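Structure first, commentary second.
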Amino acid sequence: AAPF
Amino acid sequence: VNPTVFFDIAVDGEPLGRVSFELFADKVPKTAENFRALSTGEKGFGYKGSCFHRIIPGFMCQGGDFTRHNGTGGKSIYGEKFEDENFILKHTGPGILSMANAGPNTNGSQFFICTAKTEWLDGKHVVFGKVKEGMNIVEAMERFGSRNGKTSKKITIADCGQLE
């Protein structure tokens, strides 16, 4: 999920 | 001095092009070595054969999960997760190579290549390199992603290694  | 690694990209088998990166070992050595080592496979595991599982056009292309292939895996050459060396370098534009994580000090093997300036990531993700050649192979890849990351065709690092 990161980077958002 | 600064190592150069390359990725031969393939879209569902059909070879696309080569993208080479310059890793800044001069300012981010531990992170650069991990990527380099993983690119050569000199440790028995690496990027050859992994897919870019998340591509968000106009944002970035993300890959590196060689264990679970879905963004929940990966391991560094130092174990499963190493610390954020520093945030000396910033997301100043396209071609910037940066470490994807799950919050502070959870670097593994996942990375992402920015296809846009992404300042909002500065200080949260460790920048460690940049695209030297084939920037528009990265651009052409955007063609197979989606706003929510899902990819149509399977984009794989067909081959990879160190050039210099």
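Chain B is numbered as in Swiss-Prot, which gives 2-165 for the residues shown.
This deposition comes from X-ray crystallography, 2.3 Å.
Using the three backbone atoms N, Cα and C, a Cβ is placed for every residue, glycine included.
Among the features that Swiss-Prot reports, domain 'PPIase cyclophilin-type' is placed at B:7-163.
According to Swiss-Prot, the mutagenesis experiment B:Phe60 to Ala carries this note: Loss of ability to stimulate MAPK/ERK phosphorylation. Mapped onto three states, the DSSP output places B:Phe60 (mutagenesis position) in coil.
Long-range Cβ proximity for B:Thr107 (mutagenesis position), meaning a same-chain Cβ under 8 A and a gap of 6 or more residues, is found for B:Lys82. In Swiss-Prot, a published mutagenesis experiment is listed as B:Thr107 to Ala, annotated No effect on peptidyl-prolyl cis-trans isomerase activity. Reduced interaction with BSG/CD147 and ability to induce leukocyte chemotaxis.
For B:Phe113 (mutagenesis position), the number of other Cβ atoms no farther than 10 Å from its own Cβ, over all displayed protein chains, is 26. Under its mutagenesis entries, Swiss-Prot includes B:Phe113 to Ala with the note: Reduced ability to stimulate MAPK/ERK phosphorylation.
Annotation note: B:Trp121 (mutagenesis position) sits in a helical segment as assigned by DSSP. Other Cβ atoms within 10 Å of the Cβ of B:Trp121 (mutagenesis position) number 11 in total over all chains. According to Swiss-Prot, the mutagenesis experiment B:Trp121 to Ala carries the following note: 200-fold decrease of sensitivity to CsA. Reduced ability to stimulate MAPK/ERK phosphorylation.
Listed in Swiss-Prot as a mutagenesis experiment, B:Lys125 to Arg is described as follows: Loss of acetylation and interaction with TARDBP. Neighbour count (other Cβ atoms within 10 Å of the Cβ, all protein chains): 17 for B:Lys125 (mutagenesis position).
Quoting Swiss-Prot on the mutagenesis of B:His126 to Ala: Loss of peptidyl-prolyl cis-trans isomerase activity and interaction with HCV NS5A. Loss of ability to stimulate MAPK/ERK phosphorylation. Long-range Cβ proximity for B:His126 (mutagenesis position), meaning a same-chain Cβ under 8 A and a gap of 6 or more residues, is found for B:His92, B:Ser99, B:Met100, B:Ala101, B:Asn102, B:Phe113. The DSSP secondary structure for B:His126 (mutagenesis position) is coil.
By a Cβ separation below 8 angstroms, chain A lies close to these of the mutagenesis positions B:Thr107, B:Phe113, B:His126: B:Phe113, B:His126.
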